[PDB]
Amino acid sequence: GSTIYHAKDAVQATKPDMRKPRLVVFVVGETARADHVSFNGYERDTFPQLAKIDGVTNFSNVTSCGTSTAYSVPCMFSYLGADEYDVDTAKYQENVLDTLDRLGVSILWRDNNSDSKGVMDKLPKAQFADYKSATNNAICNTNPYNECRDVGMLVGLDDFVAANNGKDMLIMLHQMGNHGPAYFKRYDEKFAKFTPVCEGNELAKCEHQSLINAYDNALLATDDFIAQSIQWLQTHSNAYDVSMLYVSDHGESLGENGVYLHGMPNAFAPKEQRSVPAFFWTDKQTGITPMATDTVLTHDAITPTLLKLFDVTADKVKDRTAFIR
Ligand SMILES: [Zn+2]
């Protein structure tokens, strides 16, 4: 499969030897629903730590490209947009990480979910790290399952910065997040605020309130992970222009019309599986301005956002709306 290109006209208007190097974390979320975010009007405070952080924009109208990890994750990094995106040929397309890497941005992908679903396949494999096992993830024995935790993807990031001193960096952290059906496994005891909690894999058999409690508890652990990611970025804010993008890959059905989990084809998927949260945070010194919080946005906004974050322009997406101006 030879590579089909889309942005080899891309140019970086300023280089990190002539201005401040830029360091961005893009959290690729998992199964998070927009309508269970407190900032979007949910009845529960599911993001208490993200709330205390100044400079975070919550986007209340974001629609995902699809309803599954294999479908949406390549669409998120693609140049084609949702209405031309072909999941079966995405692996052979130049994607936005191929462009930024070719332009010299240091690309790191850490995965506590599954893998990059083909996004990183053209880059050297040393740039992808499996964080689902203790060989990389130092934070696994904090729960009765010894499930490795998303926050463990932040450990050792300082040594990655040290190895790329004075370069632009884009760090993708692929979250386990709210992956089901075992939502009760996805968070440590610290986040068991909502009880009782469904523990069965047979979601339709659980009490509904119990199912929601486990789901919302998992969101509390993602709140903690995003906050810690911003806090890590703040420790490098003097030498680097730092920012954090979070977007979920899709939402989740939680019993509506007897539908559970996700992956329903777009042609008849419910609203709940495509309505996703998005958050953007930047340091005041970066000069990045977020779009209005109620901008109508989709996964198509991600690729132009990453390019803008590193001062890159490509004809392919020059008219496209991003999360930032
Ligand atoms: Zn997913």
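Think of each number as a place in line: the chain as shown, counted from 1.
If you check the header, you will see the structure was determined by X-ray crystallography, 1.8 Å.
Cβ coordinates are placed from backbone N, Cα and C, and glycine is handled just like the others.
Record features, source Swiss-Prot:
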type	residues	note
BINDING	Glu30, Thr69, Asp249, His250	Zn(2+) binding site
MUTAGEN	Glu30 to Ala (Swiss-Prot position 246)	Abolishes transfer of phosphoethanolamine (PEA) to a lipid A analog in vitro. Almost abolishes resistance of E.coli strains Rosetta or TOP10 to colistin and polymyxin B, by comparison with the same strain expressing wild-type mcr-1. Does not affect expression or membrane localization in E.coli strain BL21(DE3)
MUTAGEN	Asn113 to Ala (Swiss-Prot position 329)	Abolishes transfer of phosphoethanolamine (PEA) to a lipid A analog in vitro. Almost abolishes resistance of E.coli strain Rosetta to polymyxin B, by comparison with the same strain expressing wild-type mcr-1. Does not affect expression or membrane localization in E.coli strain Rosetta
MUTAGEN	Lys117 to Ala (Swiss-Prot position 333)	Abolishes transfer of phosphoethanolamine (PEA) to a lipid A analog in vitro. Almost abolishes resistance of E.coli strains Rosetta or TOP10 to colistin and polymyxin B, by comparison with the same strain expressing wild-type mcr-1. Does not affect expression or membrane localization in E.coli strain BL21(DE3)
MUTAGEN	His179 to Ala (Swiss-Prot position 395)	Abolishes transfer of phosphoethanolamine (PEA) to a lipid A analog in vitro. Almost abolishes resistance of E.coli strains Rosetta or TOP10 to colistin and polymyxin B, by comparison with the same strain expressing wild-type mcr-1. Does not affect expression or membrane localization in E.coli strain BL21(DE3)
MUTAGEN	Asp249 to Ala (Swiss-Prot position 465)	Abolishes transfer of phosphoethanolamine (PEA) to a lipid A analog in vitro. Almost abolishes resistance of E.coli strain Rosetta to colistin and polymyxin B, by comparison with the same strain expressing wild-type mcr-1. Does not affect expression or membrane localization in E.coli strain BL21(DE3)
MUTAGEN	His250 to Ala (Swiss-Prot position 466)	Abolishes transfer of phosphoethanolamine (PEA) to a lipid A analog in vitro. Almost abolishes resistance of E.coli strain Rosetta to colistin and polymyxin B, by comparison with the same strain expressing wild-type mcr-1. Does not affect expression or membrane localization in E.coli strain BL21(DE3)
MUTAGEN	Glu252 to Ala (Swiss-Prot position 468)	Reduces resistance of E.coli strain TOP10 to colistin, by comparison with the same strain expressing wild-type mcr-1
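Between the CA atoms of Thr69 (Zn(2+) binding site) and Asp249 (mutagenesis position) there is a gap of 6 Å, rounded to the nearest whole number. Secondary structure at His250 (mutagenesis position), as computed by DSSP, is coil. Comparing C-alpha positions, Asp249 (mutagenesis position) sits nearest to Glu30 among the mutagenesis positions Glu30, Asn113, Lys117, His179. Within 10 Å of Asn113 (mutagenesis position), counting C-alpha to C-alpha distances, fall the following of the mutagenesis positions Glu30, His179, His250, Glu252: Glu30, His179. Put plainly, the recorded positions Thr69, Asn113 were compared by Cβ crowding within 10 Å, and the winner is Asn113.
Here the mutagenesis positions are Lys117, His179, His250, and the one whose Cβ sees the fewest other Cβ atoms within 10 Å is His179. In terms of local Cβ density within 10 Å, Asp249 ranks first among the mutagenesis positions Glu30, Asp249. Cβ environment of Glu252 (mutagenesis position): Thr31, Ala32, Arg33, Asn178, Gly180, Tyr215, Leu261, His262, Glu272, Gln273 lie under 8 Å away, each six or more residues apart in the same chain.
With respect to their backbone Cα atoms, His250 (mutagenesis position) and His179 (mutagenesis position) stand 10 Å from each other. Separating the Cα atoms of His179 (mutagenesis position) and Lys117 (mutagenesis position) is a whole-number distance of 16 Å.
For ligand 1, the neighbouring recorded positions among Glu30, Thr69, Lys117, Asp249 are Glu30, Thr69, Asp249, by Cβ distance under 6 Å.
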